[PDB]
Amino acid sequence: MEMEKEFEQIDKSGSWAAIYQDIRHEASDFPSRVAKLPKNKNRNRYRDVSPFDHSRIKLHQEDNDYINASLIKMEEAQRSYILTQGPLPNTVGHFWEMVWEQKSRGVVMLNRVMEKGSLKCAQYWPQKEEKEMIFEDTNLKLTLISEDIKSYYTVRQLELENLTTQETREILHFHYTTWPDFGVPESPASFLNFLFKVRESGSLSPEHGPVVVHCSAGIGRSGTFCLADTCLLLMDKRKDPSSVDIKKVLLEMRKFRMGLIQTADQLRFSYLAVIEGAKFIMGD
Ligand SMILES: CO[C@H]1CN(CCO)S(=O)(=O)c2ccccc21
């Protein structure tokens, strides 16, 4: 069923809450035993958001390999994503260790450091060229190279150095700065513009490690970004664009991380973004 007609049918019937609860009921439940070990309590931002054991990213160290991060792998679309929480004061070094070890080119940030008057993640990148950051626990150095501030997002060029080997890499930081403190954006135009800028950079392409995507918990806004990207790529690759079922794609993604799409409003916004984005994919 063409999703645009499914959309108008749910909107006229006002059944978004009902569709959303159906997804919550059918979603996968896998063990998260490593996340719940007492040694890992200060590595989790939220007690109720954990990576499944089967899909968690492992740090390359014998001490403690744990980070709150999941690998979402899609075969047909040919895309992989790492979804993670906003880093904590004691996990900023683990965060950059993961980017290094997984060979990521891009970091996608969908939150502000402060929202609703509370801290939603650590200040984990340098704000001035001449004031670099050193992460002594993981032996990494991070330098701000350049910053491009636009109305709806900022793009930063960062240099990450492995102090152990003196290898360096360029990391691109894509920061969506205008998601509202409450609800979802009224139009998906600025979110789709941002998605297309990440795509254009090479950050989502198979010659690199998976993109790292985060918000505060790494399930809500983060879920919306990967769901929209994958659905638009499937509409491109297939003979029948209309064959794409956004609810079935979301359930596939929830096999790899719990809780993706946190509200019925986030589900409606994801539909809007895919419907409006398809009017480019199909030749405009
Ligand atoms: C029917 O489900 C298919 C197609 N997908 C939905 C698009 O209609 S999927 O790409 O999310 C996917 C992912 C893993 C396994 C199977 C599937």
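Note that the numbers count up from 1, one per residue, in the order the chain is shown.
The way this entry was determined, per its header, is X-ray crystallography, 1.8 Å.
Backbone N, Cα and C atoms are what each Cβ position is placed from, and that goes for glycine too.
Taken from Swiss-Prot, the feature active site, phosphocysteine intermediate applies to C215. What Swiss-Prot records for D181, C215, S216, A217, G218, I219, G220, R221, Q262 is substrate binding site. While the structure shown retains the original residue, Swiss-Prot records the mutagenesis experiment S50 to A or D with this note: No phosphorylation. Quoted from Swiss-Prot, the note on mutagenesis experiment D181 to A is: Substrate-trapping mutant. Quoted from Swiss-Prot, the note on the mutagenesis of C215 to S is: Catalytically inactive mutant; abolishes sulfhydration.
On the structure: features taken from Swiss-Prot.
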| residue | record | contacts (Cβ under 8 Å, 6+ apart) |
| --- | --- | --- |
| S50 | mutagenesis position | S32, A35, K36, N44, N68, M258 |
| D181 | mutagenesis position | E115, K116 |
| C215 | mutagenesis position | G86, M109, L110, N111, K120, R221, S222 |
| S216 | substrate binding site | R45, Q85, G86, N111, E115, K120, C121 |
| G218 | substrate binding site | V49, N68, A69, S70, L83, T84, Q85, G86, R257 |
| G220 | substrate binding site | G259, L260, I261, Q262, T263, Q266 |
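Among the record's substrate binders, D181, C215, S216, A217, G218, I219, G220, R221, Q262, no two C-alpha atoms are more than 16 Å apart, and one pair sits at exactly that spread. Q262 (substrate binding site) carries neither a helix nor a strand DSSP state and counts as coil.
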